Amino acid sequence: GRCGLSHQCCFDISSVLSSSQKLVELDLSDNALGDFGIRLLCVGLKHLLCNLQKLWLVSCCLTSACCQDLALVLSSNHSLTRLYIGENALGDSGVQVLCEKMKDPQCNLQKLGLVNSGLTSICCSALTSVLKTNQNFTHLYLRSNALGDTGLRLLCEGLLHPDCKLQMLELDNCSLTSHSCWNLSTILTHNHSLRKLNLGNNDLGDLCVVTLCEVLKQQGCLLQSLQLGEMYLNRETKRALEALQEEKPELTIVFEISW
Amino acid sequence: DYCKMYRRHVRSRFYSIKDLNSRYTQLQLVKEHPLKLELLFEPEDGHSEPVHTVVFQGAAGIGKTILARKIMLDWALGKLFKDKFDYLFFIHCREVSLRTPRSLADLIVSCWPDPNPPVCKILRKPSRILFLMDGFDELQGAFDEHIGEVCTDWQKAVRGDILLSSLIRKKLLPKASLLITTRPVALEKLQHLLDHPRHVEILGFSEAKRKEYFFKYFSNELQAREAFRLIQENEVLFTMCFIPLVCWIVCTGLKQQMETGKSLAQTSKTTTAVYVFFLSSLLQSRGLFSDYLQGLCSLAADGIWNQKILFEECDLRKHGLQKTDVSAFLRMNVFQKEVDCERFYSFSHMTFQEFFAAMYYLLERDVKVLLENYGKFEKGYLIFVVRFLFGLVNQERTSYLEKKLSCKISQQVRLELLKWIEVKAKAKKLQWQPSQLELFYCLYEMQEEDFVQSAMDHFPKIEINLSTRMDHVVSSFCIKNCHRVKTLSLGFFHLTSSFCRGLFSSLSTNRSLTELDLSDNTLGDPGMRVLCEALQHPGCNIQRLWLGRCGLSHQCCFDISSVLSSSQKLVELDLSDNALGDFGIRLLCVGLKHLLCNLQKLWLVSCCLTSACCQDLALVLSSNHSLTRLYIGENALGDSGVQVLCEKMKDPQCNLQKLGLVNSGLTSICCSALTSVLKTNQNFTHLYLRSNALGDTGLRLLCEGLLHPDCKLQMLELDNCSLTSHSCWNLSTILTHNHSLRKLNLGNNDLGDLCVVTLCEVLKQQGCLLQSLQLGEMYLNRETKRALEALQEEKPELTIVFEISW
């Protein structure tokens, strides 16, 4: 991670990923594995039978032009189930590939960190497809992404598929109308989809957290936690939020903004 | 060259309008953003570097076009006007409202063409052209004022659509200043449209210069004083005397009454009431006219219904009831045709037009589409329409009008309004939709007890912001008729003694149930004095009083002490961000202890006090037992109160659950006092040390305080410190020895990788804490993250660690 590294390692590590029967995770972080070395990586992964568990391509300066190969190796292998691609240089136009990674069950990809993407609508539509179809898809770490209200709306529409087991989820950056959060809370009430959630730099307004605290107040939607940061909202929101946890510890915590 | 002949044309246009030169009193221009028309357009680099435009606002119906005309004529005459500009063009959009694609339109009377190309040539170097466009509210069409699809040429000689040429000229490459006049109903179309503008509010008649206007309008002796003072003696009509349209309509409406005599202040309650009285006074000797009024009525409203505000010299009227009655109407309404100056007929300020629209539904369509279309931009905001509708639907006025006009009126509309009220009760988008203030206007204007009660039942909480005394009165009226309203938040935007006294004598009638907030509002010297006399009477009063960030000072202290003595309903009282410096904390504490009060919370957060009052806080805390939640949040105290801090809770049965703390000074002694309280005091659930210069020895002796078993201390926090990564180990081990707390936070604590490594090991083996733990802002290496992300899924006992960034 962050090591002085380049494309050359790719074939090498592919070779050892083939010949290794002991490695269970391998991290490639902040290292200039630009592209086509991701191809060498994926061919090394799929060609033999390897007991790989994690695979981190975080901040590796790749593009969508290798995501198809990532999907191929993900379909072929089943040992790999934890695939961070964290906020590298991809986004839209990989969206069809993003979906067809998990277009069927038995993919076995528990967590899937995501990227600073581009056009929200199509990628979040692929996310809805994976959420409604794929089993054991425990996390979806969309973070610092230009995702819109329509995007997250169709995301909760993806949550509308019941029996979809999706644990901890996150929507970091967005600008929504304060009914969308109401839809997600109500859909959690309808079915205990996830456990916690984060809202980061989301400009949501007082009424947003007001609806949030009411819906959690009456048989709370989520059951574990919720994290809110960096708002300058008025303080009767704080009074309502500080009230509700002591009567109901179901919402174990809301991350207090500053006070 | 061209300037002179048209500056005389505009002088001729605006001199004759009434005169109005010696008939004017200055109104108020205000820009708070928390005036002087001279040099209104400073582009100075304080906060207005690139700006080019201002929007005029104010109370409903100022005659605003009149003020535009006054500015126009003032420049035309000069009057010490340093000419920053070569032309100010008055656009009467009430006429430009047509759909016709028109080019630059500097001709109005269709005179010989202006030097339009050389006018375009005197553009590039001097930006001394300006267009005072007015009546933006009357841009008709299909309520389509979104972003322009197609731009226009800079020469402006192209006869493009004003939607596609003029609007984009405003939007991009304007090259000239801009001033637009309209009401705040539904303008955001043009403001989400990027302009980088300012806004200024216009305020009508204050008492003194309203008297000046009365003197200037009336003759100096015939009616200048006695009428003024007799309408002064009215408890109302001084609420509306602020509004200029009311003053202009009572000044013109009372010169017909000396022929009758002593009929001035009668039947004068509300805007609808005075409009009805004025219309009846004008139409007194007319009854014949029963059909003429209906014919004019059944056509006036279509000006905004079909959205053809212009009558085309009243050719639609030529179809509908054109007789000598039209000549009589024009003669008594001189400002109908003369404003157009060539052929055309219209109304004065469309307010009598909306009154006639209310008359329409009074006489005999469907109410469904109107209430659906409420406040839109197709039938014309419907604001004054529904205002007069509510004013009329009052049952006494219903009977009076059904007898006067020989007309049947439906009572279903009353229910429709009801339905509407529940709908706007359930409308969560109240920021970009009509507020609660005009609903209050309407319910006041319709004066029905049970109806106002039912309307208020749908609203458990009120959010308004007072600007007019009319706002104060309508708020008082509605609030004194509430039973299903819990919280009453009020926005004061400035005497106020009696206003708020009424506002909360309404709460004295709200004894059914109430809750109060007054935050981020500057209660003056008697602003403190309000709500004290209100809380000083028994009954059912506010359970929880809020005064946070309010303009407040030492004076309130004694006052609130008094009400804290005389109140048996308050359970919490907040004093936040308010300059209750010191010795007012003494007044607070003496008020608390002297009597028996059921106080629960007490927030002195960010009140600029010192340790010199903490002893008094401890005395009152020892005396009282009801108080158990005492925030002193990070105000200006610290060490040297430490002995007091301890001796607050030196014994049990103190009953102080939570105790927020302060940015303190010398750690050791204060945290020693904290150890004393932790080891001795029962039911001490929180200890919110935050943003404090607390040292490793400090927190070490704190965990030594935790060493006392059977000490019930819930959620705890240590925000800022620099510790060795064994101290955290001690706290975790002592939690393992005894389940002291539930969660903890570590904030800006620079702790090192080994710290969280020890943390995750000790929680890994039968975790110390049992609920949560919060960590923020570390740049630590990532195998710490792997260990922490691992442990929760195998053991959810530590339900969460706040992830730093990933």
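Throughout, chain B uses Swiss-Prot numbering, with the displayed residues spanning 131-148, 159-174, 199-451, 457-533, 554-683, 722-1033 in order.
Header entry for method reads electron microscopy, 4.2 Å.
Each residue, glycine too, has its Cβ placed from N, Cα and C.
Positions annotated as ATP binding site by Swiss-Prot: B:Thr165, B:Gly222, B:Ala223, B:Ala224, B:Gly225, B:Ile226, B:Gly227, B:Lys228, B:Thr229, B:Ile230, B:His518. Looking at Swiss-Prot, the entry for mutagenesis of B:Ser291 to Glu says: Mimics phosphorylation state; despite this, does not promote activation of the NLRP3 inflammasome. As a published mutagenesis entry, B:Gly754 to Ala or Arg appears in Swiss-Prot alongside the note: Increases interaction with NEK7. Annotation of the published mutagenesis B:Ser803 to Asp in Swiss-Prot: Mimics phosphorylation state; impaired ability to recruit NEK7, leding to decreased activation of the NLRP3 inflammasome; the original residue is retained in the structure shown. Among the mutagenesis entries in Swiss-Prot is B:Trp830 to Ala, noted as: In LRRm1 mutant; abolished ability to form homooligomeric double-ring cages that hide pyrin domains to avoid premature activation; when associated with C-858. Listed in Swiss-Prot is the mutagenesis experiment B:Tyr858 to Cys, annotated as follows: In LRRm1 mutant; abolished ability to form homooligomeric double-ring cages that hide pyrin domains to avoid premature activation; when associated with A-830. Annotation of the mutagenesis experiment B:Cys955 to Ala in Swiss-Prot: Decreased activation of the NLRP3 inflammasome; when associated with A-126. Swiss-Prot documents B:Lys970 to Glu as a published mutagenesis change and attaches the note In LRR6 mutant; does not affect ability to form homooligomeric double-ring cages that hide pyrin domains to avoid premature activation; when associated with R-1001 and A-1029. For B:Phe1029 to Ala, Swiss-Prot lists a mutagenesis experiment annotated as follows: In LRR6 mutant; does not affect ability to form homooligomeric double-ring cages that hide pyrin domains to avoid premature activation; when associated with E-970 and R-1001.
Checking the recorded positions (B:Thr165, B:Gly225, B:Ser291, B:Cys955, B:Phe1029) against B:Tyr858 (mutagenesis position) with a 10 Å Cα-Cα cut-off leaves nothing. Closest to B:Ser291 (mutagenesis position) in space, going by CA atoms and restricting to the binding-site residues B:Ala223, B:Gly227, B:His518, is B:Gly227. Taking B:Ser803, B:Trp830, B:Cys955, B:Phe1029 as the mutagenesis positions under consideration, the smallest Cα distance to B:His518 (ATP binding site) is found for B:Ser803. Chain A comes within the C-beta cut-off of under 8 angstroms for the following of the recorded positions B:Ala223, B:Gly225, B:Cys955, B:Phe1029: B:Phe1029.
The DSSP secondary structure for B:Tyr858 (mutagenesis position) is strand. For B:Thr165 (ATP binding site), the same-chain residues that are 6 or more apart in sequence and have a Cβ closer than 8 Å to its Cβ are B:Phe369, B:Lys373, B:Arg374, B:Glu376, B:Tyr377, B:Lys380. Counted within 10 Å of its Cβ, the other Cβ atoms near B:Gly227 (ATP binding site) come to 20, all protein chains included.
Using a 10 Å Cβ-Cβ cutoff, B:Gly225 (ATP binding site) registers 22 neighbours. Around the Cβ of B:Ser291 (mutagenesis position), a 10 Å sphere holds 15 further Cβ atoms from the protein chains shown. Note on proximity: among B:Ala223, B:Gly225, B:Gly227, B:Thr229, the binding-site residues of the record, the Cα nearest B:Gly754 (mutagenesis position) is that of B:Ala223. Nearest neighbour of B:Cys955 (mutagenesis position) by Cα distance, taken over the binding-site residues B:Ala223, B:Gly225, B:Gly227, B:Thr229: B:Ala223.
The number of other Cβ atoms within 10 Å of the Cβ belonging to B:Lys970 (mutagenesis position), over all protein chains shown, comes to 19. Counting other CB atoms no more than 10 Å from each candidate's CB, the recorded positions B:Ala223, B:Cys955 peak at B:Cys955.
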